[PDB]
Amino acid sequence: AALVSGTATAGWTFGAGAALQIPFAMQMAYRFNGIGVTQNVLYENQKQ
Amino acid sequence: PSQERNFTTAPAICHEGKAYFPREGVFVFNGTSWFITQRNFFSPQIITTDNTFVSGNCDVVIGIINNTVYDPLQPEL
Ligand SMILES: *[C@@H]1O[C@H](CO)[C@@H](O[C@@H]2O[C@H](CO)[C@@H](O[C@@H]3O[C@H](CO[C@H]4O[C@H](CO)[C@@H](O)[C@H](O)[C@@H]4O)[C@@H](O)[C@H](O[C@H]4O[C@H](CO)[C@@H](O)[C@H](O)[C@@H]4O)[C@@H]3O)[C@H](O)[C@H]2NC(C)=O)[C@H](O)[C@H]1NC(C)=O
Ligand SMILES: *[C@@H]1O[C@H](CO)[C@@H](O[C@@H]2O[C@H](CO)[C@@H](O[C@@H]3O[C@H](CO[C@H]4O[C@H](CO)[C@@H](O)[C@H](O)[C@@H]4O)[C@@H](O)[C@H](O)[C@@H]3O)[C@H](O)[C@H]2NC(C)=O)[C@H](O)[C@H]1NC(C)=O
Ligand SMILES: *[C@@H]1O[C@H](CO)[C@@H](O[C@@H]2O[C@H](CO)[C@@H](O[C@@H]3O[C@H](CO)[C@@H](O)[C@H](O)[C@@H]3O)[C@H](O)[C@H]2NC(C)=O)[C@H](O)[C@H]1NC(C)=O
């Protein structure tokens, strides 16, 4: 439970260093870019 | 990475009615000024056209805010 709660907002440093707080949607947008789909796609289709 | 700071962010900025998105970094609001920088190290840069991109209007982007975008053309011309 702690792990999931943490990762939900903690992001990339969660298991590496100091905790940070990143807005959920911002984190997701990045991970999409991490695959190879332009970041803006997520925001436009955020609802879907 | 370690010692950090609190900043306000934005999914995108609106300029000339168009939705501008960051390239490799994130938009960051400092003590009354917007910049763009990499997530892993706070080093703020001026927001310029060539360091961002534009796609779609300021219509469907949630949390989009108003801002300006620097264009070298102005001082160059
Ligand atoms: C980023 O910056 C943009 C630009 O400022 C903001 O978008 C604007 O938001 C405002 C407020 O919603 C829109 O206001 C427009 O005002 C026009 C003037 O009429 C009003 O003000 C006069 C002042 O004396 C009063 O007398 C009058 O009674 C009104 O109170 C309106 O004419 C505009 O109406 C438009 O939409 C209607 C919709 O049916 C149309 O019928 C009209 O013909 C017209 O299109 C409107 O109300 C302003 O237009 C917005 N501009 C843009 C470009 O969107 C963003 O909100 C801001 N972002 C953030 C996050 O704040
Ligand atoms: C948020 O971003 C804002 C926009 O960048 C920041 O505003 C800037 O704040 C600094 C304060 O450090 C102002 O600096 C001015 O610099 C001039 C020039 O002299 C200084 O630099 C020379 C270089 O060798 C040095 O020798 C001198 O001793 C000075 O250090 C000074 O004359 C001014 O008094 C002042 O120091 C920037 O100009 C200012 N930018 C703008 C556009 O106003 C803001 O501080 C940032 N806030 C946070 C919390 O980071
Ligand atoms: C980023 O902002 C958050 C808050 O939005 C900061 O966390 C909060 O920091 C304060 C001060 O360090 C913590 O203590 C508080 O002090 C006030 C002083 O009067 C007191 O009234 C409060 O009851 C409390 O003691 C506060 O607990 C803390 N809150 C949380 C959830 O951490 C955070 O430190 C900021 N980060 C950076 C890098 O600035």
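Residue numbering for chain A follows Swiss-Prot, covering 857-904 in order.
So how was this one determined? The header says electron microscopy, 4.2 Å.
Any Cβ shown, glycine's included, is placed from N, Cα and C.
There are 12 other Cβ atoms within 10 Å of the Cβ belonging to A:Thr894 (variant position). In the three-state DSSP assignment, the secondary structure recorded for A:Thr894 (variant position) is coil. For the natural variant A:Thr894 to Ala, Swiss-Prot gives this note: In strain: Isolate SZ3. The structure shown keeps the original residue.
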